[PDB]
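Some notes on the structure that comes next.
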Amino acid sequence: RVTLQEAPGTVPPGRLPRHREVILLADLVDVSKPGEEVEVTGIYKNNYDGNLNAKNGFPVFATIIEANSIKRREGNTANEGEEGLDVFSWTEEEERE
Amino acid sequence: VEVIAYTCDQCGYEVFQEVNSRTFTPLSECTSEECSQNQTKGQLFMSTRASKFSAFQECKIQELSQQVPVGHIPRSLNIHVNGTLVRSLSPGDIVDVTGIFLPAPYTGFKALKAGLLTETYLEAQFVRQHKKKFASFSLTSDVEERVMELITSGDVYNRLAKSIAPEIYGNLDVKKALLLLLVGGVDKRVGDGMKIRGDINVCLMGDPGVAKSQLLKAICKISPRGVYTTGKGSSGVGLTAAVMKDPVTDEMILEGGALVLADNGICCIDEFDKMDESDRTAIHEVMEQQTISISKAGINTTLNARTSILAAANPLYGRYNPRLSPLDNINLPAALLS
Amino acid sequence: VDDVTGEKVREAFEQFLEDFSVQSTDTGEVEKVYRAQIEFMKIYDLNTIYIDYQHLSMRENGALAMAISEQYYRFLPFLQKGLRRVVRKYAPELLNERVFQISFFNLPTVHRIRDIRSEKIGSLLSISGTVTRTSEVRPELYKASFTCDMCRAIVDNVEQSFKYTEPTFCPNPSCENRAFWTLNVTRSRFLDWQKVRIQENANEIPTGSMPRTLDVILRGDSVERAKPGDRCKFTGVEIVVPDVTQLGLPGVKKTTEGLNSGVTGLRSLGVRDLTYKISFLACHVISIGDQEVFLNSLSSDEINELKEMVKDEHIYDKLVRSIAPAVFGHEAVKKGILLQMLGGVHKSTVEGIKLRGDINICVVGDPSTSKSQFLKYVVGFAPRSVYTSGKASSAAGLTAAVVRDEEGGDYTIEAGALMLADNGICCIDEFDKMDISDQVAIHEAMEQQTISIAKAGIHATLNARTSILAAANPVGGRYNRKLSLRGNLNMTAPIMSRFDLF
Amino acid sequence: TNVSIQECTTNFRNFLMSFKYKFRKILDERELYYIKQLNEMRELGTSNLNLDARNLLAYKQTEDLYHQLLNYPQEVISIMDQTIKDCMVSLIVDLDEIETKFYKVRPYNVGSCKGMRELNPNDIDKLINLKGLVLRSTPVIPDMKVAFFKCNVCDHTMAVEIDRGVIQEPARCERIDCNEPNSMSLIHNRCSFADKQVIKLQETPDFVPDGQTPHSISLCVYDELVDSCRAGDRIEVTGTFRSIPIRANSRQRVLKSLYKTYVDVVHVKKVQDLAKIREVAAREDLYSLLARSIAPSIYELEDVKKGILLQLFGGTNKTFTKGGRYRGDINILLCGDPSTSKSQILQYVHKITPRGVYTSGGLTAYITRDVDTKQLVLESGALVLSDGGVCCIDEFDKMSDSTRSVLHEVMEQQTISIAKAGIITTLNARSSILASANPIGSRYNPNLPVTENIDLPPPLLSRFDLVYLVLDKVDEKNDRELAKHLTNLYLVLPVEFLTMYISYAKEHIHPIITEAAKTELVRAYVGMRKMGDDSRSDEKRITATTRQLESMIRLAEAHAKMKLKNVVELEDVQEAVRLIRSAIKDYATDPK
DNA sequence: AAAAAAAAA
Ligand SMILES: Nc1ncnc2c1ncn2[C@@H]1O[C@H](COP(=O)(O)OP(=O)(O)OP(=O)(O)O)[C@@H](O)[C@H]1O
Ligand SMILES: Nc1ncnc2c1ncn2[C@@H]1O[C@H](COP(=O)(O)OP(=O)(O)O)[C@@H](O)[C@H]1O
Ligand SMILES: Nc1ncnc2c1ncn2[C@@H]1O[C@H](COP(=O)(O)OP(=O)(O)O)[C@@H](O)[C@H]1O
Ligand SMILES: [Mg+2]
Ligand SMILES: [Zn+2]
Ligand SMILES: [Zn+2]
Ligand SMILES: [Zn+2]
């Protein structure tokens, strides 16, 4: 599990980022690296928590994101030439070409 | 508390209890006959008027530097005091306390450790204040004959100058200036509210090794209001109260902008060029009986500074120079010098 | 017991919802404000309704308006029932059962924070102040459904409070709910929740007294409507919040002086004392501090004036004359500023190379010849415009900076004036006295439209799409006509090439 | 006790109807207060009664009630309030306004003012009088008075009164038709509450003779006493003493052997003139006397006093829409060697003005980290706090560098913006500046020009409204005059009347300039433009800046501001041009 | 409470 912030290029200027928690199951381990901007497709879920209710005084629920796919978006912002999680991967026919 | 009383909601006698421990637990039911009846008749409540109380105070005492063995750190001791002897002692005095040396349980900390180790304290029984008494020159017959003798002595100030610091040789005029500093100048205001202070500010210049520091120490000894400070070394001497963050509850007790006994005090400083910008700002703020009004958290309890400033300093060269003397000056702004 | 008072106020409420029938203008014979509103929700599928308090004022005088405003917490469910009754009388498929909300606005007066007293608890109120901090948009349980585990019966619609409450019985006769319940997440309905903080303005606060602070809770569609630093006006109901810690919870359990108004003697409290504090609940927030899309905003004047000033013959001759009427002379500067406001097309290559599509203008001249007036006018006219000086006291300066609390895990960047001036016009005064860092960051800021930094383990690439306008004072005070621009100015050559007009 | 209930009430009622302060007059040895003040309350609708102990002490039957009140304050006060409640009907014989309002008393001057350094346990639950200074306050604390319960099965509700905080919960619903024991659950938002507030107070510094530290005593207030004081107030309070056991461990029912001490108080004390204006305002030589009145001890220096007084008067402010706002503030600099007593003028003007902050060489808003409470609060600066007034700055040269730029944006725009910690906002300042500076060196050499000696940026110096110079030069005559004047001081002045006149002028007077003065303004501008060139093509310095025009306009408008005039005359413009060119004539360097 | 690394003045 990992802590996810807001991209500095997407946040409105002069504001504060928003934090969330991302959970990675098998085969997703160590795919992401610290400091690397990423894009995660996942499932939104909520669960009960004690001290969150204790300090807020209302039945509020914590939320986490169970990741399903990760795509790296560091540097190469051009994201319209082709589709897929990894644009640097080739098929067999592309290798033949 | 000594005896704790509860009222019984108009049910016969009002139950009493006494607890000599440092902890206390309350009652739930009462021995009143109609309350002892098989159904409840009123909840017992503690009564503040009917109870008996006693004054309580605590203090700690430190070892003298003469009694400390070499290469050690002095230890402390807690003292409890109760009764009419409360407030018979003040911080900063040598005393001869006699009391009962009693053990105290560790269970108040509630750690469930130190099965046999316990804390100890002394309960005061008799205090000899000792030390000396200032007495605020309260007039007595003997000192009246003393001042008659002084009247017969003729001219006094020359002998007073000769008699302050005989260990330091010569420098009669400096001692005369010290005498004139001790008495103070014209004070107690003038017409239409204009401010004038009786305090005299004298700055001494000289090379190292002229016994000006020793003279300052002698002056501080002879002046009961004298205080010695310097640039840092100790932090709680300037711009901050001595009680800041002091209480165990951390109540943030503070006056705001104040100095050490600056009200009618004699402030003595060595290495007047050493202090940083903060103490320089403070000494510039205490100019001409001006109060210090530095605020940090809405506090404005200003200390009315009415003090005489005596400072000693040296040029950075360490020796006098044939060139223009203001080039040596104090290495301080000319406004402060004037 | 039937609260006939609640029933009566609900009946009156639904009645004037039915037939308020106020007329706006002569053409608006009978307009039916709330029937039009319900049609609006029908055609746009909304959930909240807006009620003007003044429109509520004259209906049954104080027997209705005051009876609703004062005991608002007492009669809120009755008003909800009346609204549901009328909406299901007039629009069943809108219910597709949904959390209807009511926001009252236009109160007769507003109260200061220092005027808050406990006698108004549970009454409608309007307050205003500066928002200083908000929180995330968290889901909150509203109506829970539970499974009776030992028999797997369903108990639902369990209302909640400040504490997470489970049911207390099972309708199944063979069951006696000895075991507890398990919450059905997919059956329960949540609602949005955000906490914001407000404080007194500098106007109301006398002397050097400490500002009074209060906590406001939002709910529903009013989330993220009060950004920090904004002076806003909140309308809602005053409430009180207890300490849930002393209350029974499944989880484990200035201030040291105590003396709080505690209460003891209850069942669930045990030997604990319950404390309270004042917090505010809000329901209405207001603030007091493609060519086809534009053509869609249709009006008679919109068509007429636009067509008139498009088919005119001398727009330009008039247009430059319409810029900054206050200033005197300086004909060319007005045209230059107008062209700067108009801007240039932004294009991108097929391989991803970006082209600068804005105009950068510098103004030079001897002192006092009305050069700052243009900057002030463009700041006051151009949207998203920021005024700034060449030398800034902040560590951000012009572009950005990195800051961290001492031994505190922040590692956050702070935005400079250029960062705030995105998609707008940045106006810098006294351009001459910048320092090395900004002087070398700028000639990357303009040409590339982006800023990059990598310090102390954090790296990022920020957008800086800005149009810059600067003023300068020639060296020596007065411009020397004998020399040239390079001779008189001390600003560097690479910065000169960046600018487009002088 | 069971003694005061019967006869003390009747005795005090008899002396309520039969009291005359002539008894106190005879006691002093140099009139029916109660009934007249009671009728005043009847015709006013206010429910508040003040009561002094000395007048209560003036009667022989009442001093017994005095002693009984000292020992048992609560019951005596309650029975007194009931007596006053009955006094309504006793004196009116509308009975509708009486039934709604309660009645309370405010005893004061019961005992001598004591100190926190001598508080024996013998003085518990006894009325005492205390002076001190408020340190900190707290927000209003709700206090339960009526508990609300509901039988959720049948939705039946009832009101339960409380006593001593402890609530006796009902174990079974009163509706025996259901009679369920566990169907009650209270409603927090349908109860009734009282507004308690806690005040922290410190002793006066007069009680500490030998450099000791002050001590703090907590306070408790209710109802009308809420927010009756704020930080820094000097007040005197009269109330009873209270002692409470501390909870220690909230988990258990164990209690400490020491009790917390706090006091509960009931009374707190602190520590058509327009005709008089026009009579003064109509006088001819009011200008000179008014100028000389603001500095009685200052010898000569008349012109600078006139300038400072006119700055205090201030010009007009306008915010026309299509052009924007124009500055109405006046900013003045003083320069000279530290032998002028120029700090005294700043100290004078700081207290003469209604609003104004006196500081030294932080000055604006910064987000602060709260000390006692763990939260983040935005705090405004000194310059923001001087809105509409005059901000006094001393030691202007030692201003560092970061703050100077701040000034550079507070004068040309009069609106400061802060962007920190996610907070973006703008604050209005609209403040005047009166600053003083010292030259570099022991003396300001006349040969050297001003810029080098003051060590200020030329633009900041140029953007001031005016500037004044003081040059003490040794001469026999002036030294003799100063010696005589200061020795005589060592051996016609108005009052806050000045402050109210200033407030009236700032509020109700909005003068405008007229077409007659426009020609004189243009002629003066040309005249100083005419002097800006000579018989040589050197292109002499252009001293006739537009800043001169705005300075003249503001000075003239302020000259119409005082004397309660509504339109300007010539005297305004000649005064403005003379007072603006007097400083310019002394602004030259060694050449010319 | 005291030592050690980082960016801005
Ligand atoms: N006139 C004197 N008579 C006797 N002893 C003197 C005299 N002048 C200096 N001394 C000696 O000088 C020493 C104290 O002077 P000291 O150097 O401490 O003072 P200082 O000039 O303030 O210098 P520094 O700043 O170096 O401490 C003592 O050892 C003392 O005996
Ligand atoms: N319509 C106008 N025509 C000419 N000058 C003007 C006009 N309006 C204002 N001014 C002057 O121009 C100045 C604008 O500031 P600026 O040109 O930046 O001079 P400075 O550099 O001294 O601030 C103002 O001080 C004002 O006196
Ligand atoms: N004209 C004067 N009248 C009365 N006192 C004066 C006069 N000129 C100087 N003084 C005295 O000299 C001092 C001058 O100090 P000042 O120049 O105000 O110091 P600073 O300006 O550095 O605060 C004052 O304290 C004042 O008592
Ligand atoms: Mg020495
Ligand atoms: Zn009983
Ligand atoms: Zn069941
Ligand atoms: Zn029931």
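Following Swiss-Prot, chain B shows residues 255-592, kept in their order.
According to its header, this structure was worked out by electron microscopy, 3.9 Å.
Placed from the backbone N, Cα and C atoms, the Cβ positions cover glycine too.
Summarising the environment of B:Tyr423 (ATP 1 binding site), the number of other Cβ atoms within 10 Å of its Cβ, over all protein chains shown, is 7. B:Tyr423 (ATP 1 binding site) falls within neither a helix nor a strand when secondary structure is assigned with DSSP, and so counts as coil. Residues or ranges marked as ATP 1 binding site in Swiss-Prot (evidence: similarity to another entry): B:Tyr423, B:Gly463, B:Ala465, B:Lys466, B:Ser467, B:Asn568.
All chains included, 20 other C-beta atoms sit within 10 angstroms of the C-beta of B:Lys466 (mutagenesis position). DSSP assigns B:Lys466 (mutagenesis position) to a helix in the three-state reduction. Here Swiss-Prot describes B:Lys466 to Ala as a published mutagenesis experiment; the accompanying note says: Loss of MCM2-7 complex helicase activity.
Taking every pair among B:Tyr423, B:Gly463, B:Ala465, B:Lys466, B:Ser467, B:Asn568, the residues recorded as binding ATP 1, the greatest CA to CA distance is 20 Å.
On its own chain, B:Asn568 (ATP 1 binding site) has B:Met459, B:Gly460, B:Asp461, B:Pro462, B:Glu525, B:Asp527 as residues at least 6 apart in sequence with a Cβ closer than 8 Å to its own Cβ. Annotation for B:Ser467 (ATP 1 binding site): same-chain Cβ neighbours under 8 Å, separated by at least 6 residues, are B:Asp524, B:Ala566. Most buried of the binding-site residues B:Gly463, B:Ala465, judged by other Cβ atoms within 10 Å, is B:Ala465. Classification of B:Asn568 (ATP 1 binding site) by DSSP places it in coil, neither helical nor stranded. A separation of roughly 11 Å, to the nearest angstrom, links the Cα atoms of B:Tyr423 (ATP 1 binding site) and B:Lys466 (mutagenesis position).
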